[PDB]
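One structure is given below, encoded as C-alpha cells.
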Number of protein chains: 2
Amino acid sequence: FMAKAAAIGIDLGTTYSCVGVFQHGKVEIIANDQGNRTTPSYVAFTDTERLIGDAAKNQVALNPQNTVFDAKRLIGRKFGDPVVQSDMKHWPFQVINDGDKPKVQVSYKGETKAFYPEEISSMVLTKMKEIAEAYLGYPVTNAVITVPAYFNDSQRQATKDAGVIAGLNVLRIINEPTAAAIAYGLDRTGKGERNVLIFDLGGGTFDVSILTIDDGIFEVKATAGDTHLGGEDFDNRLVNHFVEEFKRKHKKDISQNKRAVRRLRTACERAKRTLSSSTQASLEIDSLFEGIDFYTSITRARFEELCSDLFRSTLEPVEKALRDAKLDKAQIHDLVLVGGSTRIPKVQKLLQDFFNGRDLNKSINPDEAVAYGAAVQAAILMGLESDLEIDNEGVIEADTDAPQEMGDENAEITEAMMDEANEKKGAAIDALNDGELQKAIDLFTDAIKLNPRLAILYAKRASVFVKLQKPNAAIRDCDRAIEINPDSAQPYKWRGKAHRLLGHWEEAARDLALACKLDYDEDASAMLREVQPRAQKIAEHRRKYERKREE
Amino acid sequence: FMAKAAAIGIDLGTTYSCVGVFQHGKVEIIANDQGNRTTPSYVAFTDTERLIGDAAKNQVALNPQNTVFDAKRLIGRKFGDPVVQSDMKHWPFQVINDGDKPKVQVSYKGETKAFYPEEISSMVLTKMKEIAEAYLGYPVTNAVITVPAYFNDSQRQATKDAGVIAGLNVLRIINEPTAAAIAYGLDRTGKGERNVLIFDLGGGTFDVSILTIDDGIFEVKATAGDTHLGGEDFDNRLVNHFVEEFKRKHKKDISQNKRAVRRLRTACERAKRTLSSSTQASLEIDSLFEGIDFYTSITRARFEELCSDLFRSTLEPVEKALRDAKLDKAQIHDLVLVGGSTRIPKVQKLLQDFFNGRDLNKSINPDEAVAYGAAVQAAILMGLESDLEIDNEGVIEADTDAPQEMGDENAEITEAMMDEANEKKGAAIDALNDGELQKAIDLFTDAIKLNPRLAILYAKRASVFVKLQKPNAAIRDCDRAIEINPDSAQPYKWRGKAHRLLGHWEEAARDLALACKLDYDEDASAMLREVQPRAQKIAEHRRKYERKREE
Ligand SMILES: Nc1ncnc2c1ncn2[C@@H]1O[C@H](COP(=O)(O)OP(=O)(O)O)[C@@H](O)[C@H]1O
Ligand SMILES: Nc1ncnc2c1ncn2[C@@H]1O[C@H](COP(=O)(O)OP(=O)(O)O)[C@@H](O)[C@H]1O
Ligand SMILES: [Mg+2]
Ligand SMILES: [Mg+2]
C-alpha cells in the first residue's frame, strides 16, 4: 500500500486563502483549477449558481451586492461590536441582525437568504479542501487551520465551526505567526533561547508579532499592527491616482461607472505586482469609458510616493511590539517576512533599515508561509500514530481510479427527470441483488446524472463501491449525500465502513457511532466495537502530546 | 510538578448525564468515546455484557426489557410511593418489591438479577468518571454531583450513595439551579441583592426555580414545573404524527413493529434538533416496514403546532413560582435558560414574551450549564487547600504514561487459562524478588490478560507500580481490584501509598486506615500516622467553609 491519506494545512485569509500538504519529505502548496497557488476569500451568489474564489472575485463589478468578502472580520463577533458597525459602512453587501449575531444577506436565485460568517468561511474552506482533493486524487477530512494571534476564544471556536461545516476534522487551530515560524523550522533548529518577529503585511491587515521559542514551545510576547492596513489600500491609491490622471489627460470623470472602476482597479492590482520585480509597469485597457482607450505607465518610485504614508506606518507597530515585550531591536534573533505585500521592495527596505541592514527570512514564499507551517504541523499530528502498535488487519490498498461522475447541483431537474431516475434506482437495486456490481454502479450513475439532488442515490452507490473495494469512491459519494442531507443515517454507515477499510480509525468511529444513533445496525455496531480500541489509543496519544505543548 | 488531580463536576440527569472539569482558568465539558458532550442515562443488560450510555440507548429496540433508564425517578423513593406505581406502567422493564425498596429486575447473561436505583445510577456515574479519566489521563476520585431542588433528604443521600458505589468521594450534593447560577457567575459578580429564575426544560422534566443570592449565598425561594413534561414527549408527538401520515400516504399500520417505531423515533429525535437551527428538516429511512422507504419532511411551524399544548404549559409553572416567592415578573433581575429543550426557538420566544422581550442568559450551552456550575464549585472546594501551610515532602511528579492493559471482564476464561495465568503469577513474584521490576510488571500483564478477574493480580501489579514511582498506574490497578472484591485488604494498602505519593492526603488516610482495619501492617500504620495531620487540617478547613455557606 501507499501512504495513508495526508492532512492538509489551510491558511484562511481575510483576502486570500492558501492550502498546503506535506508529502515525501516536503510541503506542496497546492495550485487551484485556474492555476493560482492562493485563492480570493470570496463567495458570490447569483441568478443560477454559487461562485467561490477567483470566479467570485472576477464578476464583482457585475454583481457587487451579492458578492461576499471579508467574512473574517465578522467572524466570531457580535452585531453590537463597534468594529462590525464601523466595518459595515465600507461593504456593499447587506449585513443583518439575528439575535446579536451578524448575518450577511444576499440575493441568490431570486430569493433572499442570509449566512453566518462561519458559513461564508466554510464555503471558502470547502473550496480549499476541494483544491487539495483534486491534487491528491482522494478525499481529505483532516486539517490544521490558522488564525491571527489576537483572536479570542469566540473567534477561534467560530473558525473551528466553519471547518466542521465544510466537513473537516479540525486537528488544531494555530496562530498565523506560529505557523510561519514552524515553516522556517525555527522550532527544531534551535537548542537555545531565540526571539522572533513576524512582520505580516497581507491584503487587508498588518500584523507584527514577537514570539519566544525555547525547548520547542512557542509563546506570543506581543501583538500589534493595523487591522485596516493592507495591499487593498495601495490599490486605492493607484486607482485614485489614475482616475485623476484620466480627468487630466482625457477630460472626463469615471467615478460613476462601477465597471470601468473595477477594470482600472484590477489593472492596478497586476501593475502593483509587476512593480515588485520591475522598476516600471505598463497599463493598457481597451475601451475604458464611452469608447476611450487608456494606455499609460507608472514607475516603482511613483507608486512608492503615492503610498508614502501607508508604507512608513508599518514601523510604529514594530516599535510598539518590542515595547510590549520589553525588548530592544538588537535582542531579536530572527526576522521573518510573511504576507503578500512584503514582496514590495520599499516595504522590505524600510524594515531592514530599522534592523540596520540585517538579513530577513524570505526564502519561503511570503504568501505561502502560513499555509506551509500549517501543513508541517498537520503532518506531525497525523505522524503521531507511528509510535503506537496499531494492528492493521482488514485494511486494503487505496483505490486511485478517477473521480466518478457526480451531480450538477444547480442544473434544472424536470418532472420527468424525477421519474426516469426513480426507475433507474429500482433497476440498479436489481443488479446489486443479482450480483453484477458494475451494472448497479452504472445505472446509479444514470440515476444521479438525471436527479443530482436525491441523497439516497449517493448513499446506495457508495454501498456498491464498498462491496467493490473502492472506499475512496464511496467516501466521495457519502460526502455528497451528507452535504445534501446531514441527517440521513445510511451515508454515515457506509463512510464508516469505507474509512475502516482504509485505516482511518478515528474517522470510522465517528461515523459508525453516528450511524448507530440515528439508525441502529447490528453490523455497524460491531464494526464500531471492533474499531474503538484503535481510535482511542491514537486519540489518547495525540492529546498527551498537545498537553505537553500546552505548557 | 504539574497541577494536582482535578475534581470533576457531574450532572446526573434523568435522560442525559454530563461531566465537566475546571482547569487553566476555564471549565471543559468533556466529550465521551462516541464524541458527544452529554451521555444518555441508560444502562442495558444482555446475553454477554453490560452496556452504558449511548451504546445502551441505541440497542433499546432490540432488547427493550433489559434496557434500563429513568432510574432517577425511582431513586430515594419507596415502592409504596404513588409516584413509583404511577411510573411503573410506562416503563417496559420489570420493577420489583424488596422490603418496600424498589429494584429494577432484568435478564443479564441468562440469569435474572435485580438492582437498586442507586446501583443503576452508580453505573452511569462510573461511566461519567471514566469519560473524565480518559480526558485527563489520570484517575479521578473527587466529585460534585447535582440534584433537583425538590429532592428530599432521602433522595439526596441515595444520590450520594450511588457516587460512593462508583468509587467517588462526594464533596457536595448541590441543587441543579444553584449549579446553573454558579456557572453564570451570579454569585461573584453581584455586590447587592439580585433575584434569579431558572427555566429548566430537560428531556423528562420541567423545572422552574426562583433563587435569591445576597452576600454570595444561594437561597431557594420557590419550585414548580412538571415532572412529566420533557423533550421525550415532543418526540411522542412527532412519532404519532408520522405514523398517522404513513397510514395516509402508504396505506399501512406500523404501531406493532417495535423496531420500525424506534427507527422512526430516533429519526424524529434528530429532526427535532435540526428544527432548532433550521426552519425545515428532511427525514429519510431506508426500508421502514415490509420493504417500504419513508422519505418526508417537516417544518418548524408544524412541529410547534403538534406540541402546541405542551409548549404553552411552561408558563403556568412560571406564574406559580413568582406567586410562591411573593414576587412580580418585574422583580426578577436574571433569567437563565438551562435544559436541552430550551434550544427550541418557540420555547425561547414564549418565555421572553412573558418577560416583555427581556434578555435571557444563554451564552452557556443550556445542556451543559449544570455540569459547568458543578465543575466550578468542585474547583473551589479542592482549591481550599491553597490557604493552608501543607508540608509537601515525599510527594513526587505524577506519572503520565498511557493506561496499562487491564482485563476484559466479560471475556471467556477457560480452565487452562486459570492455570497458565496462575503460573505467571509465580513467575512474576520471582522477578520482583530478584529486583527486575518491569519484568514483574510484564508477566503480571500476561497474567491479567489471561485471568482478568483475580483481584490479587491487580493489587500485586499495583505494588510493583509503586516501587517504580508510577502511582497513577497503581491507583488504576487498585481501583480495578476493589471493584472485583471491595473486601481484600492489599489494594487499600497500596492505593494509600500511591495517593500519599501524589499529595492526595484525605484519600491516602481513608485507604491506609481501611487497610489497617482489615489487615494491620506496621508500615501502613505509620504511613497513616504520618498522613493524618495533613488530612485533618484540610478537612477541618473545608468543613468550616461549608458551615459559613450553610447560613
Ligand atoms: N508580487 C507582489 N507584489 C506586490 N503585492 C503583492 C504581490 N503578491 C501579493 N501581493 C499583495 O498581497 C496581498 C495578499 O496578501 P496574502 O498574505 O496573500 O493574503 P492575506 O493578506 O489575505 O493573508 C494582496 O493585496 C496582494 O496585492
Ligand atoms: N438542539 C436541540 N433542539 C431541540 N431539543 C434538544 C436540542 N438539544 C437537546 N434537546 C433536547 O433536550 C433533552 C435533554 O435535556 P438535557 O438538559 O440535556 O438532559 P436532562 O433533561 O436529562 O437534564 C432531550 O429531550 C433533547 O431532545
Ligand atoms: Mg494573511
Ligand atoms: Mg436536566
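Counting begins at 1 with the first residue displayed.
This deposition comes from X-ray crystallography, 2.7 Å.
Yeah, the Cβs are placed from backbone N, Cα and C, and that goes for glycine too.
According to Swiss-Prot, the ATP binding site annotation covers A:13-16, A:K72, A:203-205, A:269-276, A:340-343. All protein chains shown were included, and the count of other CB atoms within 10 Å of the CB of A:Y16 (ATP binding site) stands at 23. Mapped onto three states, the DSSP output places A:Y16 (ATP binding site) in strand.
Close to A:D11 (mutagenesis position) in the fold, though at least 6 residues off in sequence, lie A:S17, A:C18, A:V19, A:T146, A:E176, A:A179, A:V370, A:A371, A:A374, each with a CB less than 8 Å from its CB. According to DSSP, A:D11 (mutagenesis position) is assigned to a strand segment. Among the sequence features in Swiss-Prot, the mutagenesis site A:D11 to A (Swiss-Prot position 10) is noted as follows: Reduces affinity for ADP.
Among the sequence features in Swiss-Prot, the mutagenesis site A:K78 to R (Swiss-Prot position 77) is noted as follows: Significant loss of acetylation and ATPase activity. Decreased binding to HOPX and HSP90 and increased binding to STUB1 and NAA10. Impaired capacity for protein refolding during the early phase after stress but shows normal protein degradation activity in the late phase. A C-beta separation below 8 Å, combined with a sequence spacing of at least six in one chain, links A:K78 (mutagenesis position) to A:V84, A:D100, A:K101, A:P102.
Recorded in Swiss-Prot as a mutagenesis result, A:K78 to Q (Swiss-Prot position 77) carries the remark: No loss of acetylation and ATPase activity. Exhibits normal protein refolding activity during the early phase but exhibits defects in ubiquitin-mediated protein degradation during the later phase.
The mutagenesis experiment A:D200 to A (Swiss-Prot position 199) is recorded by Swiss-Prot, whose note states: Reduces affinity for ADP. Cβ environment of A:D200 (mutagenesis position): A:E176, A:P177, A:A180, A:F206, A:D207, A:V208, A:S209, A:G225, A:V338, A:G339, A:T342 lie under 8 Å away, each six or more residues apart in the same chain. Taken residue by residue with DSSP, A:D200 (mutagenesis position) is part of a strand.
Summary: among the binding-site residues (A:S276, A:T342), the fewest other C-beta atoms within 10 A of the C-beta are counted at A:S276.
Taking a Cβ distance under 6 Å to any atom of ligand 3 as the criterion, the recorded positions A:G13, A:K78, A:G204, A:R270, A:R273, A:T342 reduce to A:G13. Proximity to ligand 1 (Cβ under 6 Å from any of its atoms) holds for these recorded positions out of A:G13, A:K78, A:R270, A:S276, A:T342: A:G13, A:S276. Reduced to three states, the DSSP call for A:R273 (ATP binding site) is helix.
Here the Cβ of A:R270 (ATP binding site) has 11 other Cβ atoms within 10 Å, regardless of which shown protein chain they belong to. Cβ environment of A:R273 (ATP binding site): A:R343 lie under 8 Å away, each six or more residues apart in the same chain. When the binding-site residues A:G13, A:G204 are scored by other C-beta atoms within 10 Å, A:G13 scores highest.
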